[PDB]
Amino acid sequence: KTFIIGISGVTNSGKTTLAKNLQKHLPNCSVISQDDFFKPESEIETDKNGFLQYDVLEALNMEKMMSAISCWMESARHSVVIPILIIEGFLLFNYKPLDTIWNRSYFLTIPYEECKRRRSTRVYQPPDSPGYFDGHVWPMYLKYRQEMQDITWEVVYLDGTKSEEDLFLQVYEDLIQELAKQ
Ligand SMILES: NC(=O)c1ccc[n+]([C@@H]2O[C@H](COP(=O)(O)O)[C@@H](O)[C@H]2O)c1
């Protein structure tokens, strides 16, 4: 009845833009962004070096996100008199409760050098502290990729250095084939 797409990947790799571009070309499609479920700074912990622990599941209210997904599911049942949900976020594929929800999974990748450069041009709240990328972001990303070594479902890895349109066309082409097989 429904088709759920997961778009994860390294930080600042065009995940939200890809989700939005796909949505504009798919009927009855909604998007849920993991970034909307981060806990407030006051609830974030710090490591031995004083770095805020934002790049781990503990920094997110995943129970609240599951509730949001369940709400979409209920809405989807009344949207037709196929409903598509795209869930996008940097830490989705290591969350066990959702391991069986994915009908198709995409993962945006960008090498260390370029990822660091792009991250610096972006402003977060709170802003990245000095040395935050090498001290927390990248190490946690590597931990995430390590956890994914034992992933239990198929993931399509994407080159995040490709253009917005290139990525959209690539994923759309794949998605329509998957929808057809359903
Ligand atoms: N959303 C917030 O309120 C918030 C606050 C501080 C740091 N961050 C950063 O956002 C990143 C993930 O979001 P993106 O995948 O969009 O870059 C994480 O790597 C994290 O370090 C987000």
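Heads up, chain A uses Swiss-Prot numbers, so what you see runs 2-82, 92-192.
We read in the header that X-ray crystallography, 1.5 Å was used to get this structure.
Just so it is clear, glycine is given a Cβ too, placed from its N, Cα and C backbone atoms.
The ATP binding site annotation in Swiss-Prot covers 10-18, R128, 132-134, 172-174. Under mutagenesis, Swiss-Prot gives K16 to A with this note: Loss of activity. Sequence annotations record features per position, and here Swiss-Prot assigns Mg(2+) binding site to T17, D36 based on experimental evidence. Here the residue is the original one, but Swiss-Prot notes a mutagenesis experiment at this spot, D36 to A: Loss of activity. Here Swiss-Prot flags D36 as active site, proton acceptor. Per Swiss-Prot, the feature substrate binding site maps to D36, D37, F38, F39, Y55, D56, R129, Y134, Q135; the stated evidence is experimental evidence. Quoted from Swiss-Prot, the note on the mutagenesis of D56 to A is: Loss of activity. Recorded in Swiss-Prot as a mutagenesis result, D138 to A carries the remark: Almost no effect.
Features as recorded by Swiss-Prot, highlighted on the structure.
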residue: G10; record: ATP binding site; CB count, 10 Å: 26
residue: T12; record: ATP binding site; CB count, 10 Å: 21
residue: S14; record: ATP binding site; CB count, 10 Å: 25
residue: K16; record: mutagenesis position; CB count, 10 Å: 27
residue: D36; record: mutagenesis position; CB count, 10 Å: 12
residue: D56; record: mutagenesis position; CB count, 10 Å: 21
residue: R129; record: substrate binding site; CB count, 10 Å: 19
residue: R132; record: ATP binding site; CB count, 10 Å: 10
residue: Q135; record: substrate binding site; CB count, 10 Å: 6
residue: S173; record: ATP binding site; CB count, 10 Å: 9
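In this structure, none of the recorded positions from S14, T18, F38, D138, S173 has a C-beta falling under 6 Å of any atom of ligand 1. Classification of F38 (substrate binding site) by DSSP places it within a helix. In this view, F38 (substrate binding site) is surrounded by 18 other Cβ atoms within 10 Å of its Cβ, with every protein chain counted. For the binding-site residues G10, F38, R129, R132, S173, a Cα to Cα distance of within 10 angstroms from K16 (mutagenesis position) holds for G10.
A gap of 9 residues interrupts the model between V82 and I92, whose Cα atoms are 11 Å apart. In sequence order, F39, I45, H146 are the residues of the chain that are 6 or more apart from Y55 (substrate binding site) and have a CB within less than 8 Å of its CB. For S14 (ATP binding site), the nearest neighbour among the listed recorded positions (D56, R129, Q135), judged by C-alpha distance, is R129.
For the pair formed by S173 (ATP binding site) and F38 (substrate binding site), distance between Cα atoms is given as 28 Å, rounded to the nearest Å.
Within the same chain, residues at least 6 positions away in sequence whose Cβ sits under 8 Å from that of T18 (ATP binding site) are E174.
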